[PDB]
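A short worksheet on the structure shown next.
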Number of protein chains: 4
Amino acid sequence: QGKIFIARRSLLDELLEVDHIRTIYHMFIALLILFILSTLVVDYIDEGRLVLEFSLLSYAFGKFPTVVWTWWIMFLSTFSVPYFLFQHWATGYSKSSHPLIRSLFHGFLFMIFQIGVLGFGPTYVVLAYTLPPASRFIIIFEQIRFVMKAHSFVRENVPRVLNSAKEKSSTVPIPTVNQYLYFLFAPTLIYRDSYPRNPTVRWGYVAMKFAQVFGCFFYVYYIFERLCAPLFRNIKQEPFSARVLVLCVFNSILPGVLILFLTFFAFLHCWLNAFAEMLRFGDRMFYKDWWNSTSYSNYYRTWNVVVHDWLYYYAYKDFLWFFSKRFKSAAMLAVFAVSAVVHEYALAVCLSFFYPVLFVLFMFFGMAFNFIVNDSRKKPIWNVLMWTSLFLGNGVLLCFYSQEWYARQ
Amino acid sequence: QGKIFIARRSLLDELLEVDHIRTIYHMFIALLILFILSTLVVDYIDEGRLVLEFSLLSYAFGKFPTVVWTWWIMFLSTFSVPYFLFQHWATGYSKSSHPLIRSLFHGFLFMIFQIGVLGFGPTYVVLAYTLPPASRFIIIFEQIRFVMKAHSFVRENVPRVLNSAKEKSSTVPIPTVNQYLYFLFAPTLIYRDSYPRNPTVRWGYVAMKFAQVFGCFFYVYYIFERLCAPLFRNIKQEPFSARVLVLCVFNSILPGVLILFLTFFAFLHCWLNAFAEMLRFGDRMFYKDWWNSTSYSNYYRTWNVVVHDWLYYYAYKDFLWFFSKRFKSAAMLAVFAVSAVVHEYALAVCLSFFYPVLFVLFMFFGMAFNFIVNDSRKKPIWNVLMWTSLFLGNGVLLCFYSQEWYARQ
Amino acid sequence: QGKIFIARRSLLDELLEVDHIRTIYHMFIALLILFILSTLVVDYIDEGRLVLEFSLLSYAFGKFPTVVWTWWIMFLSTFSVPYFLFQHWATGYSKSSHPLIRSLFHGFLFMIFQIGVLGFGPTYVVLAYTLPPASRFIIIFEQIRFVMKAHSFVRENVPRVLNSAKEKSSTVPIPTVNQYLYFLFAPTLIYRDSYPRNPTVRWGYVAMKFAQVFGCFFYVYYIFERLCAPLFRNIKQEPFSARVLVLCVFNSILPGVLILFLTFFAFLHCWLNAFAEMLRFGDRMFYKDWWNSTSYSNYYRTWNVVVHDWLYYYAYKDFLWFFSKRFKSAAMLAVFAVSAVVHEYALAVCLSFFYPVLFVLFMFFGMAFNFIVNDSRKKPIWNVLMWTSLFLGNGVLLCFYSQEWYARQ
Amino acid sequence: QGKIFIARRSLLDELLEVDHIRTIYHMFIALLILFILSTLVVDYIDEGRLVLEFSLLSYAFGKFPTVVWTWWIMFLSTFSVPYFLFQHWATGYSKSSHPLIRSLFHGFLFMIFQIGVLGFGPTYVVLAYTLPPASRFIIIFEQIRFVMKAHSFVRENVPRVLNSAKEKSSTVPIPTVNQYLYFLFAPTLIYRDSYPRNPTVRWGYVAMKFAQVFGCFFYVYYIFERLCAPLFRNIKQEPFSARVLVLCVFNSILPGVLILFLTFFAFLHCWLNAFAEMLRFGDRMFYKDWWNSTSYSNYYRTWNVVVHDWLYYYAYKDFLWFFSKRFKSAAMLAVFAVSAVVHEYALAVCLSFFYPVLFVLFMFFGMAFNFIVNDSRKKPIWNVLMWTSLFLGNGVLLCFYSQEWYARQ
Ligand SMILES: CC(C)(COP(=O)(O)OP(=O)(O)OC[C@H]1O[C@@H](n2cnc3c(N)ncnc32)[C@H](O)[C@@H]1OP(=O)(O)O)[C@@H](O)C(=O)NCCC(=O)NCCS
Ligand SMILES: CC(C)(COP(=O)(O)OP(=O)(O)OC[C@H]1O[C@@H](n2cnc3c(N)ncnc32)[C@H](O)[C@@H]1OP(=O)(O)O)[C@@H](O)C(=O)NCCC(=O)NCCS
Ligand SMILES: CC(C)c1cccc(C(C)C)c1NC(=O)NCC1(c2ccc(N(C)C)cc2)CCCC1
Ligand SMILES: CC(C)c1cccc(C(C)C)c1NC(=O)NCC1(c2ccc(N(C)C)cc2)CCCC1
Ligand SMILES: CC(C)CCC[C@@H](C)[C@H]1CC[C@H]2[C@@H]3CC=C4C[C@@H](O)CC[C@]4(C)[C@H]3CC[C@]12C
Ligand SMILES: CC(C)CCC[C@@H](C)[C@H]1CC[C@H]2[C@@H]3CC=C4C[C@@H](O)CC[C@]4(C)[C@H]3CC[C@]12C
Ligand SMILES: CC(C)CCC[C@@H](C)[C@H]1CC[C@H]2[C@@H]3CC=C4C[C@@H](O)CC[C@]4(C)[C@H]3CC[C@]12C
Ligand SMILES: CC(C)CCC[C@@H](C)[C@H]1CC[C@H]2[C@@H]3CC=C4C[C@@H](O)CC[C@]4(C)[C@H]3CC[C@]12C
């Protein structure tokens, strides 16, 4: 039982040298160049000399030093406190000084840490110090990382000591500082001990990926500056829903499709592969072929495997363990709820306004796209119906939120 | 020396079942559905119940009886006259009734046919009897077809009779009229006798291809409303060239790439393979792998093979035969001159206005791109600069021609 | 039992080179020239320089785009639906998924196709969308063709599958779609597989036949002006039935015999042999020697063989199979009823007026002539009474229908 | 030299049992019946009871007894006088009582007989006794017969005695009364002695032919009564040549074609075969296949052979003998002149009015159709051009003459 790690290459890495997929890479590079050329020409003819600095990224990433030290103190807390609270179980169940009291005491001491440090601290600085929207996503992303890393650490290592406590006069297994610190930078949220590793670090591989991530970040910026600038920055007259909403949703698809592809490739594939090569890591199978998946049969699992496995093993299966067996119902509702609640919250903090049609779109449809679709469907038309729904869902998302953001200015 | 036919499949047809490119097929199907849904919703809320007749295709495909009018007279003339004039060499050089004068007499009669009946006839019809754009294109496209088919027939069969005439008292080779007629519907412009043929015909294949061509034609129509209509039909105020032109070119790039991909797949693969399957034809190498091609060194010989072969074998090589040896300049400029004038002729007749920037764009840059890039460079950066040049070239093409067409009213 | 095809030539084609019947060909050619010369001289002295457009054919062959409109939808439907419904018996009786109900279900679907798409469809088109006479006749003629072709396809191939179904675990015979399509253009309404075929095609033959059919169509047009126009177009005064009717019938006999001979030669021989040569078809016994035939005993089976065979094999013999044995009365009246109603239907739709004297003339006399004359009489006096009956019958037909058509305005 | 007689059957007699030409016989019988039925019905509804006697034939054949005795006295004169004048040469050149005087004396006695009896006598009775037009043709026809029979008798038998006169003490050959009287009823105008004869008279053959001649005569009457009655008996108003003349010529073709066929079959073939069988006669090759002849190459010779041979041997060849050799000019003009002069005269006597466009049509065109056509032409198109010219020539003839006849009443 549990996830088992096998030394594999990433799917898209081996699939980017077929000599037909490398074309699409070059097409997107060519479109990056043509975006840059267009923006530089337009900005040159509008003003005097060409724009030196971008000016959006200065506002978007505003008070950066306060993001650096709040990340540092969050990193120091999640490194020190969970490890020290678990190292307090060095005695643990060996002497057994009245069990049932100390177990739930240290359990409550873990919970007050989880809420007190990561619940308030990250939210307090972003809300109180009036940080800008793009810069706030970094703190919230890293918050959701470290709360997962801490709970994963506690949930996996407790079974070791709790099983080993039955054996009398035996050496208790406790994780060391080195391998836990290694896990806290690793690109997977499952085990603590002896990950499958590669022989040597290339260092040219990590350089090319970090260059692609940089190129992707600029692409995402230029997407919002040309695809989402002209029609959201400008509009303010005859505030009616007669036809303009359908066209605003329609014209926001083509930006949304590229944003979805860039946010995948930049972060999920390219950024994690770079850290998986820089720091020795062998699995690299953290996404799968969702491209030809039946709608939401594999798409749920195959999109992010690292965060899916987190939810599958420690939220879904632990819920099923707590209720023993036989539901396939409110357990499925609870894992969809917590996933939607984490998203709506993360988005709500950054723009400081609420209006989550996102939750209704994740709650109503996220159920609909699993219960009335099934996994056994094999017809290719269902891939079309997935890709229709994904296109429209993301287009409606980007439209309504960027409308709402510029509406409050 | 001449082209040698081998029983192959179209590379995309072979490659479309690899399970990653069938995604891209479903991506474009899904975008068609979302384009149809968007247009039907907008039309419903705008006017009445829903769109009954499309309104654009009614104007564009206007006087269609006077196109069938044209095509059938054009088909009967190009079937009857070229073969009958060549079959009149049955006596040929065998009798030798004072040769050299009768040969040039029949050559003159064939030239008078080519210019008077196909060069002047259908172009007089479309200009004299007023026809709308997209309807004229059928007449001029099918005109250029039958001019090539007629020239291909005579030029290949003259060497047979002349070589057979060298050795006197022999059975003069004249192709039977089932052959040539088969060629007149076959999807290649090269040989007469014994093409490679498949053993059976599927007919489910051709039904799927004509279904796709029917879907592509609509896709292309949907392109003109939801993708181009707003920015061309509407704009009529403040006639200045300050920032609007660069924006209009940039906004017209993204429809452009889709038009280029749809006109490629629909005609060159799907429609042409449908005829290549319905009729028994075995070669089906109408286009090579031009996706992963070096920039402009080989794009010309891998984009459209059937037209390239016609040019390379009958215009280029015949010019090199006439000038004997060693130019690679007069021949290069001659074939470019023949192709670019015919393209300008094709696109100048339909809209009845001239503005041949398309000619100078193909002449000036198309030379450079052949000569500065070379076939010796193998680095992938050139492929990026091909896609950059093709995206910009097509975006400038569609923008400027539409700007000019809509400006004449 | 069924018809057995043997490689023959058309009897007239064989007989046209006997050197005395080639005179009669030249007699009718010479009369065409003298009809053209007479009409051109009259038109010159009457109005202006000469007749530019014929004026009758402009009205008669009126809205011809909405006929191609019809024919192509009708051709695609009768090609696709009948074969696909029959091909759906690929599973057939081999699987035996509860037979007797699915067989009648597909039989019902085929009946709904036959009535709704061909019985009601084209007749609705010609009546709803107003069309002139001689243009409607094309739609209803080609309608009746595809109804017979569709019925002939199913009725011949059902015995194959049922006899093959008796012996289980065998390769179910289903005709390939090159066959049937070949049949759908072949000039006979009987078999599917392996017709007798000639070794080569002449193409000078078909050019001569289409030249003759083109000449015959005009001959028939020339008939309506110089032969009928004066006595139908003009007469409008003193509405009495005193002597004018007998004179009008007598004057309409001599055009009648020419119309009967031209409609025979042009369509049944010349046009049908042109298709029988252009396409490879070997039988060509579309009509026997009905010239020297006993009066009405065998005229029916020697006049038009392709329609007679369809009736005799699929209407007459199937009715005798259904009623088992011994009637020669119910079957005779049934086939007469089917033919006379279809003829009246064909001639009632085109002029939109009814007056079915043609039905009672075929019913009352056509019975008598079959029964009183018999196949046993061999005296030449009966042949005289056939030609007397046919001359009078056609003269009364043309007179009364034209009288009625010209009277409705 | 001279015509040589061979025992042959008539061409159309053996050709009327092919089983395809017998059809045309039955078609013309069927049209005879339908003509009779139409006329009897029309005459019944117009008047009281149906017409008992025809009434036209009573006027047409009026004073018949005076035609009988003038024929009798003409027959007695042409039998008695030429034979007695030639029997006066029983001495002839035997005693030779001053030759050169008696030869030209008896030659002048023959000429005064020829002119005095047959020139005046026949013309005198028809002009003086005011006989009707149809009845006059009998006297003129029989006049032209007996003048030919008499000149043929003299011209052929003179060479016998004139050659035999050189031999001394030899029996002179003189024709007997029996064989000359036999010749005077025979259906050929060439020899006097030992015609090729058949074994036995059938008597059923002559009965069938005389029945056909009677049926043909009635057909010719009904042709003039229905085809030439309604439009020539009636018309008298707005006497202008604007368009009516072209239509009157056009509508008179179809009568003219049947008149030409009936006057051939009735008289030439059927009437002569009847007398050729009744009275023993073996040649019967007095017409040939003119149906497929090149225009006026064989038509001149092949139409009537009996009257052609008369002109060829005794007018044309005797003229060529008198001028020795080498003309092919005024001899050809003279034989065309005498032939045209005999026709125009015969037609002029019966209607008593002159107006011969017939002579201009025989003189101008009869030359044109021999000198500029030639005999060596072999293309089938020339048969069409003959049959066009024959149709128009006879149609113009019947129109203009029957117009002129009713114009003078
Ligand atoms: C003329 C045209 C076919 C150019 O390609 P091309 O004529 O085939 O080029 P060539 O075959 O003459 O050049 C041969 C050289 O290319 C190189 N080469 C490399 N690979 C080669 C290969 N597989 N085959 C041939 N040559 C190759 C070699 O150096 C070779 O040298 P060689 O002379 O020893 O053979 C092409 O421009 C044309 O006809 N039409 C396109 C123009 C047009 O329509 N533009 C519209 C606007 S985009
Ligand atoms: C039904 C129709 C084919 C009549 O001909 P038919 O059905 O072939 O006549 P049958 O073959 O049934 O009659 C057979 C009898 O004819 C006789 N007969 C003579 N020669 C014969 C031959 N060569 N073949 C068959 N029968 C022959 C025999 O007595 C034979 O007797 P049998 O029963 O022992 O065979 C014909 O009327 C028809 O279908 N359509 C024409 C009607 C129409 O459309 N009229 C429009 C107005 S004109
Ligand atoms: C795409 C085009 C610029 C091009 C690039 C490189 C090489 C070639 C040929 C000549 C070998 C072409 N030209 C072509 O393929 N013409 C045929 C078609 C075509 C395309 C556009 C036009 N014009 C509107 C000019 C005419 C024909 C393709 C789609 C339909 C037929
Ligand atoms: C000539 C006709 C009355 C006739 C006599 C005897 C036997 C038959 C067939 C049914 C075997 C027919 N019918 C026919 O041949 N129909 C086909 C055509 C036809 C003729 C007339 C009409 N009408 C205008 C009723 C329809 C079709 C012939 C010429 C064009 C097609
Ligand atoms: C069904 C309708 C919408 C027509 C869609 C036509 C589709 C099938 C065509 C249009 C353009 C085509 C693409 C052209 C470019 C490439 C790049 C190459 O490296 C992989 C194949 C791929 C991705 C092609 C696959 C098929 C394709 C996507
Ligand atoms: C700044 C630039 C370099 C970033 C571009 C990111 C590129 C490499 C990413 C973005 C989306 C990706 C694509 C996502 C969808 C598919 C469909 C699948 O069937 C084949 C791979 C393919 C075509 C992927 C290949 C790589 C891809 C095109
Ligand atoms: C009162 C009735 C019986 C008289 C009818 C006379 C008939 C028998 C005559 C009149 C004209 C004749 C025709 C004249 C023309 C030709 C053309 C030839 O290539 C075949 C014979 C044919 C077809 C003849 C056959 C017999 C014919 C039809
Ligand atoms: C070229 C144009 C004017 C079309 C003419 C069609 C001709 C060739 C057709 C029409 C009617 C036909 C005729 C129909 C009747 C018969 C009677 C038969 O016993 C001999 C053949 C014959 C005489 C046919 C020969 C060919 C024919 C005359």
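Sequence positions for chain A are given in Swiss-Prot numbering; the residues included correspond to 118-526, in order.
Structure determined by electron microscopy, 3.7 Å.
Backbone N, Cα and C atoms are what each Cβ position is placed from, and that goes for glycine too.
Swiss-Prot lists A:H460 with the feature active site. Taking all protein chains in view, 15 other C-beta atoms sit within 10 angstroms of the C-beta of A:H460 (active site). According to DSSP, A:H460 (active site) sits within a helical segment.
A simple way to gauge crowding: the CB of A:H137 (cholesterol binding site) has 14 other CB atoms within 10 angstroms, across all the protein chains here. Annotation source Swiss-Prot lists cholesterol binding site at A:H137, citing experimental evidence.
Under 8 Å, Cβ to Cβ, and six or more positions away along its own chain, A:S456 (mutagenesis position) finds A:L428, A:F479. Swiss-Prot lists A:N415, A:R418, A:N421, A:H425, A:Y433, A:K445, A:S456 with the feature acyl-CoA binding site.
Here the residue is the original one, but Swiss-Prot notes a mutagenesis experiment at this spot, A:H386 to A: Abolished cholesterol O-acyltransferase activity. According to its DSSP assignment, A:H386 (mutagenesis position) is helical. A:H386 (mutagenesis position) is surrounded by 22 other CB atoms, counting those within 10 A of its CB over all protein chains shown.
For the mutagenesis result A:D400 to N, the note given in Swiss-Prot is Low expression, loss of enzymatic activity. Long-range C-beta contacts of A:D400 (mutagenesis position), restricted to its own chain and to partners at least six residues apart, with a cutoff below 8 Å, comprise A:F122, A:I123, A:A124, A:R125, A:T305, A:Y312, A:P313, A:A393. Reduced to three states, the DSSP call for A:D400 (mutagenesis position) is coil.
Among the mutagenesis experiments that Swiss-Prot reports, A:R418 to A is described with the note: Reduced cholesterol O-acyltransferase activity. The Cβ of A:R418 (mutagenesis position) lies under 8 Å from the Cβ of A:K405, A:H425, A:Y429, each on the same chain and at least six residues away in sequence.
Long-range neighbours of A:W420 (mutagenesis position) (same chain, six or more residues apart, CB within less than 8 Å of its CB): A:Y404, A:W407. As a published mutagenesis entry, A:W420 to A appears in Swiss-Prot alongside the note: Almost abolished cholesterol O-acyltransferase activity.
Using a 10 Å Cβ-Cβ cutoff, A:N421 (mutagenesis position) registers 19 neighbours. According to Swiss-Prot, the experimentally introduced change A:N421 to A is described as follows: Almost abolished cholesterol O-acyltransferase activity.
In Swiss-Prot, the entry for mutagenesis A:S456 to A states: Abolished cholesterol O-acyltransferase activity. The structure shown retains the original residue.
If you draw a 10 Å sphere around the CB of A:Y518 (mutagenesis position), it holds 18 other CB atoms from the protein chains shown. In Swiss-Prot, a mutagenesis experiment is listed as A:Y518 to F, annotated with the note Loss of enzymatic activity.
Counting only same-chain residues at least 6 apart in sequence, those with a Cβ under 8 Å from the Cβ of A:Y433 (acyl-CoA binding site) are A:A448, A:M449, A:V452. Most other Cβ atoms within 10 A: among the binding-site residues A:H425, A:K445, that distinction falls to A:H425.
For A:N415 (acyl-CoA binding site), the number of other Cβ atoms no farther than 10 Å from its own Cβ, over all displayed protein chains, is 15. Between the CA atoms of A:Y518 (mutagenesis position) and A:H137 (cholesterol binding site) there is a gap of 36 Å, rounded to the nearest whole number. Among the recorded positions A:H137, A:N415, A:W420, A:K445, A:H460, no residue has its Cβ under 6 Å from any atom of ligand 8. Maximum intra-site Cα distance, acyl-CoA binding residues A:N415, A:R418, A:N421, A:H425, A:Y433, A:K445, A:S456: 22 Å. For A:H460 (active site), the nearest neighbour among the recorded positions A:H137, A:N421, A:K445, judged by Cα separation, is A:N421. For the pair A:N421 (mutagenesis position) and A:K445 (acyl-CoA binding site), the Cα-Cα distance reads 22 Å.
Contacting chain B by the Cβ rule (under 8 Å between Cβ atoms), the recorded positions A:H137, A:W420, A:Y433 reduce to A:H137.
Look at A:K445 (acyl-CoA binding site): DSSP puts it in coil. In the three-state DSSP classification, A:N415 (acyl-CoA binding site) falls within coil.
In the three-state DSSP reading, A:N421 (mutagenesis position) counts as coil. Cα-Cα distance from A:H137 (cholesterol binding site) to A:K445 (acyl-CoA binding site): 42 Å (rounded to the nearest whole number).
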